[PDB]
Amino acid sequence: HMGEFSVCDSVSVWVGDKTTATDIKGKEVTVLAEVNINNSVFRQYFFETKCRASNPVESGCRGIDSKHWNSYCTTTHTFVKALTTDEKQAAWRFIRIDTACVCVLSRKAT
Amino acid sequence: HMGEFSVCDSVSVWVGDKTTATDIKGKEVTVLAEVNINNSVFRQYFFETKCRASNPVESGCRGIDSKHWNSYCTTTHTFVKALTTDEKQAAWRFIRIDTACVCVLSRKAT
Amino acid sequence: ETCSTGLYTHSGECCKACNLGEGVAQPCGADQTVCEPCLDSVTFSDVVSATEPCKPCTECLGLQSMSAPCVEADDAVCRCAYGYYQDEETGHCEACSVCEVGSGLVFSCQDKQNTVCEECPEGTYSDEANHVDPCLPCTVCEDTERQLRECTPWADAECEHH
Amino acid sequence: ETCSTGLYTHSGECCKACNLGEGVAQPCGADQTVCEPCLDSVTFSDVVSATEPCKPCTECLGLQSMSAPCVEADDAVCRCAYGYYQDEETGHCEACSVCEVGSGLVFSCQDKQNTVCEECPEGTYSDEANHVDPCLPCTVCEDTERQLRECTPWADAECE
């Protein structure tokens, strides 16, 4: 990364305070946080990444051929096994956490 | 009309057979697989994503302004808590698993 | 005390169902049901029954590539391998047809959906035939730069100057 | 039977070290060492000693944002917050200098490295001043679209 530049700027961060997520199945669900079971704090961390913004330029993504393509940066998910809770029952499930930001083209008509 | 196209093509897959990885600290390390402790198979799955290729076009990424920018798609890492083994001792550590493929610009001089 | 299960212990009482991740260990005959958590990657109770035990994790083989892994709560789901899609009339994994030269990608080859190509319209072209590239716009030279190859539905234009 | 630890039980024997994720519970005095796994997110034995117990997980505060979480095997590592970098001469988290107009990004503001800007060279420009945008190439108009504003090291050209 040397004088090299992303096309979608992205900001990644460690997310200990995560309390909601979406079942891989697609089923909204909740996570655990404080969980002061045993005088401890436990905690589940995740490494989330999202977009600085949709259109880092007026044209869209940074440095596409704005003349033929429209572009827009979106966020890409990935899945993690982590501890969830669907109502009364709480088990391990896979949650769709954000993980990168990548640009998506579409052509122009004429 | 999505009808929309990536700029770096990518291929994601579920990786049950994973036996090596890299400590978040940066420390090469090994994972578990069969682990037939208890007549079971256990297993650790991960969702890896990597690049169809560096240059999905002769110019580099798909649909950049090839006239002012050189481009090349690379793979993006993210971290997971999973069970590793550093020599005799084997504990939980964070491993840098591939998770997406994104294009990287650099300008041209003149 | 409505029994949800529909099964009753011999004593008359209502039977304890086994929730998700819990399958039946010993049925509620003499006594209540005994539930035990499922083995990961191996078994799963994706139901709340006082009858059903931990079923065996669906395995993926051949063109069955995995989409969702198997967990106590839910079974693993397989889908067609990278190359292919599920055929609604063959129940079998057939491979994504490619977008031949002079043609490009429009919608990709999803689980149930074959590649959808398109004849490269006025001003576009296809280098090759795959299920990845779409139609690209043609170079335009310059009113200055001499024009050698003109742009065809199947190959870009070519040029050079002084 | 070389003792690795350097400590010996009273009986003369060699003392059991506590590996990673295991800290000392009761030292090898009368008997051997008693090891217990560390608490997650709380303690950690990042060493193999028959002496050392489960140390407390480094906490992050103020401009300490977390980079690596704390686990039994290894302590959590903090680093400068999104905005800032660690100053080699202040030991304190100072904020990334931005790339002012007429200037663009070159290397970003990393953990130990401040923003590295560049004067927008011939043919480029900077809309704003931030530590994110680099120099962009200038529009070039055409035969039609009369040229109005020419391109300056600080603002794109304009036409139509």
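To match Swiss-Prot, the residue numbers of chain A are left as they are there, and the shown ones run 129-238.
Method of determination (from the header): X-ray crystallography, 3.8 Å.
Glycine is no exception: its Cβ is also placed from the backbone N, Cα and C atoms.
Residues annotated as 1-acyl-sn-glycero-3-phospho-(1D-myo-inositol) binding site in Swiss-Prot: A:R171, A:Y173, A:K209. With a 10 A radius on its CB, A:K209 (mutagenesis position) counts 20 other CB atoms from all the protein chains.
The DSSP secondary structure for A:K209 (mutagenesis position) is strand. Annotation comment: Swiss-Prot describes A:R171, A:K209 as 1-acyl-sn-glycero-3-phospho-L-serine binding site.
As a published mutagenesis entry, A:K209 to L appears in Swiss-Prot alongside the note: Near loss of the ability to trigger histamine release from mast cells. No effect on interaction with NTRK1.
When every Cα pair among A:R171, A:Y173, A:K209 is compared, the largest distance found for this 1-acyl-sn-glycero-3-phospho-(1D-myo-inositol) site is 14 Å. You'll find the Cα of A:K209 (mutagenesis position) roughly 14 Å from the Cα of A:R171 (1-acyl-sn-glycero-3-phospho-(1D-myo-inositol) binding site). A coil conformation is recorded for A:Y173 (1-acyl-sn-glycero-3-phospho-(1D-myo-inositol) binding site) in the three-state DSSP classification, outside any helix or strand.
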